[PDB]
Amino acid sequence: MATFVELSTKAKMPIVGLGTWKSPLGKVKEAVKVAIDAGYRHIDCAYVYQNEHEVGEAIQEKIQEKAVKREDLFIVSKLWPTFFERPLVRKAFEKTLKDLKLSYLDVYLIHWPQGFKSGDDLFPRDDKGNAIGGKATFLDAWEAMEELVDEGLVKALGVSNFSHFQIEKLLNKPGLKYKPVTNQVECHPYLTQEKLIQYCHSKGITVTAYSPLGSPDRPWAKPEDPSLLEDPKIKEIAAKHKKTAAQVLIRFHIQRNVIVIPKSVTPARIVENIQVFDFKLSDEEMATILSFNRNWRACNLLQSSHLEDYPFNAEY
Ligand SMILES: NC(=O)c1ccc[n+]([C@@H]2O[C@H](COP(=O)([O-])OP(=O)(O)OC[C@H]3O[C@@H](n4cnc5c(N)ncnc54)[C@H](OP(=O)(O)O)[C@@H]3O)[C@@H](O)[C@H]2O)c1
Ligand SMILES: O=C(O)COc1cc(Cl)ccc1C(=O)NCc1c(Br)cc(Br)cc1Br
C-alpha cells in the first residue's frame, strides 16, 4: 500500500505507519485491525503506552486469518529510560515482545536519551514534578540492545528524541556493533527539523516524524497553542488538491522521504491518513509549508532539562 524508505540494513520501512500513543484499550485492537485492512503494515508501539498487549491481540488475529504475513509487517517498539540498566533492558524487552505476541521486532528504539531512576516506576519525579535521574546511560542501554540484534530478537535498532549531539555520541562510541536505522522525532510544518533531517540522512539514518498533525488531543493543550489542522494556509493547500489538511500534513513528510506515524483510533481517519499516494504537493507548496517553521514543540513533557543528555536545548 505505502511506499518504503530503505534503511542502512536494506530493510524496507513503510513510509506511513500507525501511531498507538494514547490509543485506549477497547479501541486500539480495532484500530490496528482497520489499519491492516486499509493497507498499513508499519505499527508504532511502546512499553510506556501500556497497550502493547491489545496491539498484539490485533496483529495475531490478522495474521491467523491470512489478511497479512509477519514478514510484511513492520513492528516498532521502544525502551523506556527507567530500564537503561543492562538486566532491565532484557526484561522490559521481553515484556514488550510477550505483550505484542511476536517472535521478533523490526526496530527497537531508545525512547528518550536521558536515563531515569531505574525500576518500574515509569515516571519518577520530585514534588515539583521534575524527573529523577538514573546512573545508567543510553549507551549502557544500547549495549544491552545490541545483544537482542545478535540473537535475532530485533532486526534493527534506533533512537528517539535525539539531537545530533546525542547521535554523534552514539556513532562515535568505540566498540559500537550496530548503528541506529532511524531517529524518531516530532516533525511537522511548525517544527520542520531541517538541520536534524539533513544531519541524520548524511549519516545513513532515516527520520520518523511523530505528531505530524500537531497531536491535537494532548491534554496539556492551551487554546493559544497553534493548531495545524485548523491552519488557513495548510487548509488552502488541501483545498487545492481536494484533500484534507491531515492528508497534506502526512504527504509533506513523504515528499521529504521521512517516515510518518499519524495516530488514530477512528476508522475513517485511519483510512483517510493512508490515502496519500494519489496526489503530489508541488515544489512551491512544499516551499510554502517549509516556511511555516516556528520551532514549536507540541510534545515537550519536560522537567528533565536538569539532567545530562537533554536533547531540546541544542540548535539541532
Ligand atoms: N517517540 C516519541 O517520543 C513519541 C512522542 C509522541 C508520539 N509518538 C508516536 O507518534 C504517533 C503520532 O503522534 P501523536 O499521537 O502525538 O499525535 P498526531 O498523530 O499528530 O495526532 C493524533 C490526534 O489526531 C487525531 N487525528 C488523527 N487523524 C486525524 C484526521 N485525519 N483528522 C483529524 N484528526 C485526526 C487523533 O484522533 P483520534 O485518535 O480520536 O482519531 C488524535 O487525537 C504517536 O501515537 C506515537 O506512536 C512518539
Ligand atoms: O512517546 C509518546 O508517544 C508520547 O510520550 C509519552 C507517552 C507516554 Cl504514555 C508516557 C510518556 C511519554 C513521554 O514523555 N515520552 C517522551 C518524552 C517526550 Br515526547 C518529551 C519530553 Br520533554 C520528555 C520525554 Br521523557
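So this one's X-ray crystallography, 2.0 Å, going by the header.
Cβ from N, Cα, C; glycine included.
All protein chains considered, the CB of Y49 (active site, proton donor) has 20 other CB atoms within 10 Å. As annotated by Swiss-Prot, active site, proton donor applies to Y49, with the evidence given as experimental evidence.
Positions annotated as NADP(+) binding site by Swiss-Prot, on the basis of experimental evidence: 20-22, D44, 160-161, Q184, 210-217, 261-273. All chains included, 13 other C-beta atoms sit within 10 angstroms of the C-beta of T266 (NADP(+) binding site). According to DSSP, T266 (NADP(+) binding site) is assigned to coil rather than to any helix or strand.
Residues or ranges marked as substrate binding site by Swiss-Prot: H111. DSSP assigns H111 (substrate binding site) to coil, not to a helix or a strand.
For the mutagenesis of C299 to S, Swiss-Prot gives this note: Decreased affinity and reduced catalytic activity towards 4-hydroxynonenal. The structure shown keeps the original residue. Applying an 8 A CB threshold to same-chain residues 6+ apart, the list for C299 (mutagenesis position) reads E186, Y210, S211, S215, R218.
Checking the recorded positions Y49, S215, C299 against ligand 1, the ones with a C-beta less than 6 Å from an atom of that molecule are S215, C299. Straight-line distance linking the Cα atoms of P262 (NADP(+) binding site) and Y49 (active site, proton donor), rounded to a whole number, equals 15 Å. Taking a Cβ cut-off of under 6 Å from any atom of ligand 2, the recorded positions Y49, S211, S215, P262, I270, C299 reduce to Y49, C299.
On the backbone, the CA of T20 (NADP(+) binding site) and the CA of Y49 (active site, proton donor) stand 8 Å apart. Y49 (active site, proton donor) carries a helical DSSP state (H, G or I).
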